[PDB]
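S.K.: First the structure, which I've put down as structure tokens, then a few questions once you've had a look.
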Amino acid sequence: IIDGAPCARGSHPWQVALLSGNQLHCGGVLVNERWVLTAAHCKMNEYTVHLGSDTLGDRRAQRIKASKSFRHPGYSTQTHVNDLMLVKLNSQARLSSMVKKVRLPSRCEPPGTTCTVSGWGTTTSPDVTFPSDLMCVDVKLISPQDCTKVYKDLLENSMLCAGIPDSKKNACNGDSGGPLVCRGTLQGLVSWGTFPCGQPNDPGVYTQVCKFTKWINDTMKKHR
Ligand SMILES: *C[C@@](*)(O)[C@H](Cc1ccccc1)NC(=O)[C@@H]1CCCN1C(=O)[C@H](C)NC(=O)[C@H](C)NC(=O)CCC(=O)O
């Protein structure tokens, strides 16, 4: 997260981190006791899931191994369209005041809506600086017509843009799969942006979750 600040303590109980061993790979969100929702470009053979603490690497944080993951069938490693994936935990997560299921959307929030994106991604770019505390930044949803002016052919229908005019506030490497919450529901998952990160007027791009609830629900039902 670029130009942000530590998220409010305990305000993101559904935020998880996908680790490679004990090293940050991507962010993610807890859907239920057995599933984490994240970005498809974060695909790995297996993962270690961090839950229950705003401090990445917290010795007292819950840790669960995940061996199975399933990317949306329409995902492209080329364009990153449909950049979402479901990761199945090997054992069910222990829910508590600090580990909760995220609230999935029933509708899409309109352009201009103020939202919050979080993650343990780098706070600087290209030079990397990884925070120990979960970082947050508020951004506003940008209409597709307005975002297309910037990204043109890079933009696809199920991608959602968000940012603040003339501001560096944005997501960066390590934040993928992370939550973009607007007025109580998960509206996006961090997907991509420009490099270096934080270039003013270059919106952050997210997978628009309100377009995928059917797939998310059916996929979980499928793997029991
Ligand atoms: C995987 C996830 O952690 C990460 C999060 C992120 C979000 C915003 C900026 C940087 C990183 N997402 C990615 O890494 C995605 C998927 C891999 C490629 N990717 C990118 O965001 C890459 C770095 N962006 C680009 O390639 C963009 C389209 N190009 C440019 O920025 C170069 C052209 C220009 O600068 O205009």
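Residue numbering for chain A follows Swiss-Prot; the residues present correspond to positions 30-253, in that order.
The header says X-ray crystallography, 2.0 Å.
Cβ atoms are placed via backbone N, Cα and C, with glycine included.
Pulled these from Swiss-Prot:
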ACT_SITE  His70  active site, charge relay system
ACT_SITE  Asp112  active site, charge relay system
ACT_SITE  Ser205  active site, charge relay system
DOMAIN    30-250  domain 'Peptidase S1'
MUTAGEN   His54 to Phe  No effect on zinc inhibition
MUTAGEN   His109 to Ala  No zinc inhibition
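In terms of burial and nearby residues, how do these features look in this structure?
M.R.: There are 18 other Cβ atoms within 10 Å of the Cβ belonging to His70 (active site, charge relay system).
A sphere of 10 angstroms centred on the C-beta of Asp112 (active site, charge relay system) encloses 29 other C-beta atoms.
DSSP classifies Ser205 (active site, charge relay system) as coil under the three-state reduction.
DSSP assigns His54 (mutagenesis position) to a strand segment in the three-state reduction.
If you take the C-beta of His109 (mutagenesis position) and look for same-chain residues 6 or more apart in sequence within under 8 angstroms, you find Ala69, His70, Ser220, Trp221.
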S.K.: What's the CA to CA span in angstrom from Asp112 (active site, charge relay system) over to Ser205 (active site, charge relay system)?
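M.R.: Counting only the Cα atoms, the answer is 10 Å.
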S.K.: Work out how many Å separate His54 (mutagenesis position) and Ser205 (active site, charge relay system) at their Cα atoms, rounded off.
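M.R.: The Cα atom of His54 (mutagenesis position) is 9 Å away from the Cα atom of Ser205 (active site, charge relay system).
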S.K.: Specify the count of other C-beta atoms within 10 Å of the C-beta of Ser205 (active site, charge relay system).
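M.R.: Step by step: centre on the Cβ of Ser205 (active site, charge relay system), count other Cβ atoms within 10 Å, giving 28.
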S.K.: Quick one: which of the recorded positions (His54, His70, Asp112, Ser205) have their CB closer than 6 Å to ligand 1?
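M.R.: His70, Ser205, in sequence order.
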